[PDB]
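> This is the structure I want to talk about, given as structure tokens.
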Amino acid sequence: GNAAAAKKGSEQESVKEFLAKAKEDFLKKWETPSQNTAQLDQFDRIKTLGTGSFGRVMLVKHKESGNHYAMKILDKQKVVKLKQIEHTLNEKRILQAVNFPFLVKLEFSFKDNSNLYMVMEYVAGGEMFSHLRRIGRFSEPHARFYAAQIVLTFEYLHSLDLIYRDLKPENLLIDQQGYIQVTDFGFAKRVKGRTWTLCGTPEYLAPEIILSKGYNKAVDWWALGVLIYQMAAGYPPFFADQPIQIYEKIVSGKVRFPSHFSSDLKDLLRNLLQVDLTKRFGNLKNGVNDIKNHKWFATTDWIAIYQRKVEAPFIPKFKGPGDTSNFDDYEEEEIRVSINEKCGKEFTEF
């Protein structure tokens, strides 16, 4: 009212301060992305941490610093064959301009005649789609713990005019501290106003997207609704063996809530899974505050969550031992870059 109100105002003003600077740091790196901020001979190739149809992820150690990083290698030719050029260039650009705790960290970036390299911060943990399948279902307090980090992440990402059209368990990963870290921005897009492209997994598409009349940031909030639901239920709200059918369920908008769902959870979800974006929480007059201040989040210490000072509902197993059972079988071939540039034109911006 006096000191009490002034307390909030100051806190609010500092947040306004945090996003303001963050927005500036981002804009800089965004219209003038860093390039070839490292070289291949600066790293010590330890071992293969896995592969893909694009290239392979390799564990490496910086010769000067001693730090380890996850270096994913991408064969430009394969990337082009698979038609992931735009996707890849986009993700690398967002990743080098972005910066937030629950967002994956790109440490270095470069490319040569043969590949595109992304030296990622070494993270140790599993996927969140695997743990959900394992645990089966999360308790409301646990689901809240995650949803809370997601909320902050979109608050950040939204303040940047970025729309993450790809929320889903597969894109989320739990780290060694038990906190979330979003990994995948190929679909993300910087846009003020609305955009029309249809992308993202079916069970997560907001009504407006499938309705093809354009859509804005509000779809991530609807997606937060789908995630939360899936965590607390064990399965997604809208499902069908064929996409078209899932669309019908989404656009219709008739959800079925598990009976173990607390009233608050049922209430929050009703306002997040709002078919009418104009009445959807997060896309209203109080923005993210309608979400943060909801009853279901009443016990959430946003600042603490942000600072990872809340105890994770559990920490991933991989530290302490394993007995060979933790890992096994991977391709151990050498890296051979050409003497002739490949797909030089397509990846000029990288």
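Quick note: numbers on chain A are straight from Swiss-Prot, i.e. 2-351, in order.
Including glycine, each Cβ sits where the backbone N, Cα and C put it.
Dumping what Swiss-Prot says about this protein:
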ACT_SITE  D167  active site, proton acceptor
BINDING   50-58, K73, 122-128, 169-172  ATP binding site
DOMAIN    299-351  domain 'AGC-kinase C-terminal'
MUTAGEN   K73 to H  Reduced interaction with SMO
MUTAGEN   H88 to Q  Does not affect interaction with SMO; when associated with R-197
MUTAGEN   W197 to R  Does not affect interaction with SMO; when associated with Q-88
MUTAGEN   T198 to D  No phosphorylation by PDPK1
MUTAGEN   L206 to R  Reduced interaction with SMO
MUTAGEN   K286 to P  Impaired inhibition by the R-subunit
MUTAGEN   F328 to A  Reduced catalytic activity and impaired inhibition by the R-subunit
> Hey, what's the Cβ neighbour count for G127 (ATP binding site) at 10 Å?
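Looking across every protein chain shown, the total is 14.
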> Would you mind reading off the Cα separation of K286 (mutagenesis position) from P170 (ATP binding site), to the nearest angstrom?
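For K286 (mutagenesis position) versus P170 (ATP binding site), the Cα atoms are 29 Å apart.
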> For each of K73, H88, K286, count the other CB atoms within 10 A of its CB; which of these mutagenesis positions has the top count?
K73
> DSSP helix, strand and coil counts for the domain 'AGC-kinase C-terminal' (299-351)?
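For that range the per-state counts are 5 helix, 0 strand, 48 coil.
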> Going by Cα-Cα distance, which of the recorded positions (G53, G56, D167, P170) sits nearest to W197 (mutagenesis position)?
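The answer is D167.
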> Closest to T198 (mutagenesis position): which of the binding-site residues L50, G53, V124, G127, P170, going by Cα position?
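Checked the binding-site residues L50, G53, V124, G127, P170; minimum Cα distance to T198 (mutagenesis position) goes to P170.
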> Round to a whole number and give the Cα-to-Cα distance in Å for the pair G127 (ATP binding site) and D167 (active site, proton acceptor).
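Between the Cα atoms of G127 (ATP binding site) and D167 (active site, proton acceptor), the distance comes to 19 Å.
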